[PDB]
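**Q** There's a structure below that I have some questions on.
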Amino acid sequence: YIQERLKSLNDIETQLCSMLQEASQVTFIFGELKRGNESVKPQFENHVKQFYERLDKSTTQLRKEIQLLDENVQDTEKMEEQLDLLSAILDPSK
Amino acid sequence: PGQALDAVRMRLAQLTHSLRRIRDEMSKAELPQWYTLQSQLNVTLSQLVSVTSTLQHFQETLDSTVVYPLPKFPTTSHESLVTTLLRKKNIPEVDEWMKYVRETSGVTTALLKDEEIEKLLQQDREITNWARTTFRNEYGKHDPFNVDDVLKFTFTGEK
Amino acid sequence: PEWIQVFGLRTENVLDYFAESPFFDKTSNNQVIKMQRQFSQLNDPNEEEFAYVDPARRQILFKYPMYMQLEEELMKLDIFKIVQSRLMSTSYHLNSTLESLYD
Amino acid sequence: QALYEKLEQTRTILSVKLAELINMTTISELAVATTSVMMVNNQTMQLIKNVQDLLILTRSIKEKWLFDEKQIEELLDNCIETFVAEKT
Amino acid sequence: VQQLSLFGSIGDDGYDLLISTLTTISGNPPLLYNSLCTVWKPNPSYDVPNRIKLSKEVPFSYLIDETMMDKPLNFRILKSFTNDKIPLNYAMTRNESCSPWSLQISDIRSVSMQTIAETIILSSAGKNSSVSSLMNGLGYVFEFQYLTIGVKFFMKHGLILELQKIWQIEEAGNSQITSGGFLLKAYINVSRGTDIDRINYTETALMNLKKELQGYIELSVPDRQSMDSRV
Amino acid sequence: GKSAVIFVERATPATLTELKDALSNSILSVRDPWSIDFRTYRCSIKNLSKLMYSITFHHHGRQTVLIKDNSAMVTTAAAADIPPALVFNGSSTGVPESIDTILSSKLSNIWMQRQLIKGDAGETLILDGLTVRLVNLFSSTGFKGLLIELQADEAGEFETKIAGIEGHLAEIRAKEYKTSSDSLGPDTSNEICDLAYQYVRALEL
Ligand SMILES: [Se]
Ligand SMILES: [Se]
Ligand SMILES: [Se]
Ligand SMILES: [Se]
Ligand SMILES: [Se]
Ligand SMILES: [Se]
Ligand SMILES: [Se]
Ligand SMILES: [Se]
Ligand SMILES: [Se]
Ligand SMILES: [Se]
Ligand SMILES: [Se]
Ligand SMILES: [Se]
Ligand SMILES: [Se]
Ligand SMILES: [Se]
Ligand SMILES: [Se]
Ligand SMILES: [Se]
Ligand SMILES: [Se]
Ligand SMILES: [Se]
Ligand SMILES: [Se]
Ligand SMILES: [Se]
Ligand SMILES: [Se]
Ligand SMILES: [Se]
Ligand SMILES: [Se]
Ligand SMILES: [Se]
């Protein structure tokens, strides 16, 4: 059940690529209707729009390293460290 | 005078009740609590002030005709002078901040043009409008075993 | 209004009416139709209670001794937003205190 | 967690709601000075709200992290020559 | 002594996790203790309710008799038995000396706690000596018999959880009701009528797990009509 | 021959302290104090030995048992005297019960306790190879008696031990009270169990 939850996890992750990217075609048409006196309206917004949401494309670079982390990835057993001292005392006499 | 004007005031009381809780939470400092909850519970209570601020603009003909102070009966002999700046309303520094709205009004401005400059203000807004039907149009783009009782009834033997 | 008035005026009641129009300096013409009477007071100087009721003024004006003179010339006759603009200012102190909260 | 789906897909609907009323930033006297910082705060509020649901879901993608003994032979054979080769 | 309890279940396959997720979350892994609870009515023909109960834990060679149960192990009995359910037919009633045997009594708005007062035993002998005879000879004759195993994980505040599976042995042959998956159990047997403010702190340590445990399988307590020892 | 016991229906608590002086030659050590009870469970059932009998004894802890018509078994209220392995099956309640709070209060409809008597704060003294502990009883009838015990290490010396009991008891210069030496099962495996038959049988119950 590690697959369904990382399945919804890249199934919400691809809903961010339709999220940060629509923050592209949002900035584009603001330069076409542009060339006007006040055409700097969308410049306080769009440029606050793709300045703001372009750090939501930062959060889209952390997702795949998590699914590349599936590629990349009292209470002790230290009783076996008494295997470690053990080998040493057999090492001292041997 | 305003048989329904009082039902507007009870809706000023519903919105004023947004202040009640808010300000008694202010004093609820300085020990820190629930930013998400309160912030959202402060924002939400603020909005409605504007929406009762809205339901007033439909009645805006009676704040213009103004219905105004035919209203003061009491004869509160002097001490209502504080009810007089209180009845008085008028504008606070917020007015000092209204001229900051006047220098933000900046320029502009009339005396500036008469008309055809204004008709270039309205023809200036209306073109911000069409850019939005080009906007919404590109937006829709990506949009079994028996319940343990009977088993304890099976600890009662029941089959 | 005006203070140098009552200092030498000695207001009283119905002679304190004029100390208003003249004090506030707001009465123009149709309050000056009551200036045609005191200007024909100075220019001149050189039952029927069922034939009466104003009742806007008869169910209000009640007991006045002479508005009568202006009542016969009243026989011949013919901002709840600004209390809410300082409660707009109640919004700004929450606007800047909410804004200074934002920092 | 099917409720991270119901809230953060209502947060997805919130990214959907957050782009909705924000760009929606619109083009009375007292109340039309009102609505103009009403969306500077409540468009950008809800903007730090899906910015907060950006962080909530940015670092809550991170909470998706979550013998030679030879029996007693090599035990008691070296459990003597330890201590009786210790004192003797 | 008033004790309180509740339970739930999950598939056999997603019991691989839960077993070492009762190792991760409990701080102790499940451990095997065999428990066979047997019944006796009072002698049903008396005529002048709680039926008689009994228990024991037993030679590991005697439970599973086939090649010492196919070599040794601890949790290897987990994946082995579903419809194979008879390790022993019960050898009928079994039991003239009785061996160690024990019992207790428990009688009946968040949770439910029965007053449970207990006891133990050693051995029997004489005219009617045996366990079946000194059972109906005590005036209580057999109604039924039951059995199980368990895997328990130690916890804070003397809390323990034993995942279990049961069988029923009788006249028509014995078969395990563990069918369909695995079971679990946990309890706290209080000092008799112990402080209820520990009966409000007994629930809330269990509410952690109840709505923490809710969602691997829900945390809920079973019906009372089925609770009473009544027959 | 590791056990035996006896009682008296004629005696007083003021005849209880006396035998010390002439038995003070054999007493090396005074060990810890016992306590006790005894009661009869009368089944309320109709018709059909019909008298159910109960008892309890604390010397470094307690445990209980019952005997009716030559069929008996042993029990406990204790966790130590109960293998911890009994609780290892988890089978153990850990919520141990008075058996007399089990039968009297739970079972009140049919078998309610039909008799009660006992005596308290017993003591010990050491008779070589067979201990001797002593305590007195009090009925509803006023003072109802006295009672004492002995337990032998060696089995074969049990003939000289039962011979030595009445020889220091002939010096009693007092009037008869008797006992039973019998064993329930021809087995009689418990030096713990076989003085309880010399108890209930010699209490004439
Ligand atoms: Se975003
Ligand atoms: Se990684
Ligand atoms: Se070790
Ligand atoms: Se209201
Ligand atoms: Se306040
Ligand atoms: Se506040
Ligand atoms: Se303003
Ligand atoms: Se007058
Ligand atoms: Se005039
Ligand atoms: Se008048
Ligand atoms: Se008139
Ligand atoms: Se603030
Ligand atoms: Se903010
Ligand atoms: Se700060
Ligand atoms: Se907006
Ligand atoms: Se306003
Ligand atoms: Se708003
Ligand atoms: Se060592
Ligand atoms: Se646990
Ligand atoms: Se097996
Ligand atoms: Se309970
Ligand atoms: Se029984
Ligand atoms: Se609960
Ligand atoms: Se239950």
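Per Swiss-Prot, chain A residues shown: 5-77, 93-113, in order.
Header says: X-ray crystallography, 4.3 Å.
Any Cβ shown, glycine's included, is placed from N, Cα and C.
Per Swiss-Prot, mutagenesis A:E17 to K is noted as: Results in a decrease of TFIIK and RNA polymerase II occupancies at active promoters; when associated with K-24. Under its mutagenesis entries, Swiss-Prot includes A:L24 to K with the note: Results in a decrease of TFIIK and RNA polymerase II occupancies at active promoters; when associated with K-17. Swiss-Prot documents A:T31 to A as a published mutagenesis change and attaches the note Impairs interaction with RAD3, reducing the interaction of TFIIH with the head module and consequently resulting in a reduction of RNA polymerase II CTD 'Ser-5' phosphorylation. Here Swiss-Prot notes a mutagenesis experiment, A:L66 to P, with the remark: Impairs interaction with SRB4/MED17, SRB6/MED22 and RAD3.
Quick one: how deep are these features, and who are their neighbours?
**A** DSSP assigns A:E17 (mutagenesis position) to coil in the three-state reduction, placing it in neither a helix nor a strand.
The DSSP secondary structure for A:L24 (mutagenesis position) is helix. Taking a C-beta cut-off of under 8 angstroms and a sequence separation of 6 or more, A:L24 (mutagenesis position) has the following same-chain neighbours: A:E57, A:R58, A:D60, A:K61, A:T63, A:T64.
For A:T31 (mutagenesis position), the number of other Cβ atoms no farther than 10 Å from its own Cβ, over all displayed protein chains, is 17.
Every protein chain shown contributes to the tally, and the Cβ of A:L66 (mutagenesis position) ends up with 13 other Cβ atoms within 10 Å.
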**Q** Reported as an integer number of Å, what is the Cα distance between A:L66 (mutagenesis position) and A:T31 (mutagenesis position)?
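**A** The separation of the Cα atoms works out to 24 Å.
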**Q** Under a three-state reduction of DSSP output, how is A:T31 (mutagenesis position) classified: helix, strand, or coil?
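**A** Looking at the DSSP assignment, A:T31 (mutagenesis position) belongs to a helix.
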**Q** For chain D, which of the mutagenesis positions A:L24, A:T31, A:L66 fall under 8 Å by Cβ?
**A** A:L66
**Q** What same-chain residues, at least 6 away in sequence, bring their CB to under 8 Å of the CB of A:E17 (mutagenesis position)?
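**A** Within the chain, A:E17 (mutagenesis position) has Cβ neighbours under 8 Å at A:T64, A:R67, A:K68, A:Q71.
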**Q** Which whole-number value in Å describes the separation of the CA atoms of A:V77 and A:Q93, between which 15 residues are not modelled?
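**A** Flanking Cα atoms, separation 25 Å.
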